[PDB]
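Student: The structure that follows is given in the form of structure tokens.
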Amino acid sequence: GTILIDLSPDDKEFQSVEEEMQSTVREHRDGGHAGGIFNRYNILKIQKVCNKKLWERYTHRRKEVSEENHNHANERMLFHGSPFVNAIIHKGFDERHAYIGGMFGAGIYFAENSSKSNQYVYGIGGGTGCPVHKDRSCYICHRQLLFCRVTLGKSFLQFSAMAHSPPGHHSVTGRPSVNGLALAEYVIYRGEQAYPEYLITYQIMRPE
Ligand SMILES: O=c1[nH]c2sccc2c2ccccc12
Ligand SMILES: [Zn+2]
């Protein structure tokens, strides 16, 4: 039921999605090990993901969270990188996209920093890098990230350096407490609390 609509680079929606992608790049404490060395991306394509059933699944759950949290969905747009982005756009998020070894438990992880999600495109810790060259820092191969609408609801705040949400909460917020430049990361425990709105195809760019 999924169709992908290609956005024109002249569309304001293309532009605002690209800007969120580029502006949320940061340096990482692994010196680029997982995700490569780059300060910015070459955005190749931005597609709107359209699936009525997956959307209504999202909005149904959003209303439930909202009504449990004084009419506040606490909805964000967050990045998600994963080897399984193609399963995700067709079938939605579910238990199989949970990070079992994650620091906030076995849920589905999202990032404010596009560059954080980039580290997961080829697997946990970047896996063995790109299929074709085995290069975690490949500048040639095309990568994809999802920019997702996520319902956080009442989020459990965890300061720091499929399971269930903490009792009385709808998500976990991993608040960075050491690296002053890191943005927040988030975990939901229900696949229906995220909708993969944009598929972004890109390459990381070698600095000069
Ligand atoms: O964007 C992310 N994708 C994936 S896939 C398995 C774990 C994660 C992950 C963890 C922390 C922050 C972002 C992400
Ligand atoms: Zn490659």
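Residue numbering for chain A follows Swiss-Prot, covering 952-1112, 1115-1161 in order.
How was it done? The header gives X-ray crystallography, 2.2 Å.
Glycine too: its Cβ is placed from the backbone N, Cα and C atoms.
These came from Swiss-Prot, pasted as-is:
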{"type": "MUTAGEN", "residues": "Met1054 to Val", "note": "Loss of activity"}
{"type": "BINDING", "residues": "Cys1081, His1084, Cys1089, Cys1092", "note": "Zn(2+) binding site"}
Student: Roughly how many Å separate the Cα of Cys1089 (Zn(2+) binding site) from that of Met1054 (mutagenesis position), to the nearest whole number?
Tutor: 27
Student: Taking the Cβ of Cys1089 (Zn(2+) binding site) as the centre, how many other Cβ atoms fall within a 10 Å radius?
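Tutor: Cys1089 (Zn(2+) binding site): 18 neighbouring Cβ atoms within 10 Å.
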Student: Non-local Cβ contacts of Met1054 (mutagenesis position) (under 8 Å, 6 or more apart, same chain)?
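Tutor: Non-local contacts for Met1054 (mutagenesis position): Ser1111, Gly1127.
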Student: What are the other residues, in sequence order, whose C-beta lies within 8 angstroms of the center of the C-beta atoms of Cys1081, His1084, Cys1089, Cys1092 at the Zn(2+) site?
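Tutor: These residues sit around the Zn(2+) site: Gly1080, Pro1082, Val1083, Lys1085, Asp1086, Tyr1090, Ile1091.
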Student: Using all protein chains shown, find which of the binding-site residues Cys1081, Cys1092 scores highest when you count other CB atoms within 10 A of its CB.
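Tutor: Its Cβ has the most other Cβ atoms within 10 Å: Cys1081.
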Student: Translate the DSSP assignment of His1084 (Zn(2+) binding site) into the three-state scheme.
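Tutor: It is coil.
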Student: Who sits close to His1084 (Zn(2+) binding site): which same-chain residues at least 6 apart have their Cβ under 8 Å from its Cβ?
Tutor: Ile1091, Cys1092
Student: Could you give the Cα distance in Å between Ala1112 and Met1115, the residues bounding a stretch of 2 unmodelled residues?
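Tutor: Once the 2 missing residues are skipped, the Cα atoms sit 23 Å apart.
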